[PDB]
Amino acid sequence: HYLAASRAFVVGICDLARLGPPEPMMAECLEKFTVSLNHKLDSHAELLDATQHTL
Amino acid sequence: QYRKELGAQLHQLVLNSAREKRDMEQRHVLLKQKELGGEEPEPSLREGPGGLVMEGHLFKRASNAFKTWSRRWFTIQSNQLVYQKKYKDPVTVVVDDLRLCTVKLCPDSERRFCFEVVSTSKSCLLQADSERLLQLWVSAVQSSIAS
Amino acid sequence: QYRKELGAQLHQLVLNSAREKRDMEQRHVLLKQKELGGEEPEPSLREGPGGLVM
Amino acid sequence: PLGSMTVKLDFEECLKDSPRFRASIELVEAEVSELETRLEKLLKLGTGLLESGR
Amino acid sequence: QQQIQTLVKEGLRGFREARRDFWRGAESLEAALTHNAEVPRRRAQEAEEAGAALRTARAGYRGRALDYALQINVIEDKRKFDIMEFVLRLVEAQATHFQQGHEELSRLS
Amino acid sequence: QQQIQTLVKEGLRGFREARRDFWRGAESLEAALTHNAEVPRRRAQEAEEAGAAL
């Protein structure tokens, strides 16, 4: 529920980004910040998969 | 590391902007005080792909039963006069040809700044915003009648 | 006669005004850009009828 | 320049009042309302994330 | 609160008030044109008075148009930065959280 | 029509729009003071941010 809550919040920051102009700082930095956010959600998913295994 | 490096470019960038849009505001009060114009926008009679072009606002009379006056944007191009019915949508023809038109300077009319263009298939009364604009729309049709 | 004489003073008076309140506006954008203060109003500790007032 | 509202607003016809200019004033606004709903959707999701987090 | 709420709360106020007066001036311009066109040519003084108000309408509408231009021109630069700032502050708190938890990692190990 | 109607129609618009924003700014100032006063002294960065908005 937390990872899905986050995952929907990171899509809302993404939506700004395609609305805006597609300039180098927006185009590359703003995208590298938000993809690192999604990467971290998936890794954290692997920890809830491994907690479940454990339990 | 990325955050603190970008974030540092971000504070100066927006200081840069803060100066920028104030500079713009400072030119603007200078524009309003010193250079701001009360005169009507003036159309231009200048050569294009096929001869002289002019485009601009005019008043005309509607096709309703009261014949009520209304403002539309008119173009003279390729020995034709058309009127635009919406922005980005096909135009409608007002006079089929200009080489077959005559141009009425209407000195005994009640209506002010008006002219009439009368062609074989079609006529149109029209009315402009200034004595300059009358003479400039009457001369553009009059060069057009000589094409 | 009174109408045309006063009425003549009236057109210049309001031209005078038109300049006046624009001058005021021109100082004001200069005030806002250059001299406008973000700091709090500061009280003053100064002698009156019976000693110091604030 | 390359800005999203820049490239669909006509500075050039802004004193001149063409149907183009009236079209740009209208056209640019649609992004303004868009941007305001997306800002609002981000605030709602922000409390959802705060609620589930806690 | 610092960013997005401040942004929707403060940041479209001065542009929408410039939009309000600009379309009021449009309104003023259209009746200005209306009163300029419907006068008869015999009533010269009255028509000159009506055209003087049109010189008013047209000028001050150019004046209103510039303000709209200023204010749209501010929000194009402003929109990008504020939301970049918001994302800056997001991954900042993350970096700060993993580092506190990484810092005692040796004691845990 | 030229005078009195023009006068009530045009002539209080720009003052009432200046009145609207001035009292909005008053509103803004009062919450600005409100957020400046209620911060604790230990939370220095947050308080400095709130005083910058003031």
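Going from the start of the chain as shown, residues are counted 1 onward.
Just so it is clear, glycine is given a Cβ too, placed from its N, Cα and C backbone atoms.
Per Swiss-Prot, the features are as follows:
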type	residues	note
MUTAGEN	D:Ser18 to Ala (Swiss-Prot position 14)	No effect on interaction with ITGB1
MUTAGEN	D:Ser33 to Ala (Swiss-Prot position 29)	No effect on interaction with ITGB1
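Neighbours of D:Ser33 (mutagenesis position), defined as other CB atoms within 10 A of its CB across all chains, total 10. With respect to their backbone Cα atoms, D:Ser18 (mutagenesis position) and D:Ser33 (mutagenesis position) stand 24 Å from each other.
In this structure, D:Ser18 (mutagenesis position) belongs to neither helix nor strand by DSSP; it is coil. Around D:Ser18 (mutagenesis position), a 10 Å sphere centred on its CB holds 18 further CB atoms from the protein chains shown. Following the DSSP three-state reduction, the secondary structure of D:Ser33 (mutagenesis position) is helix.
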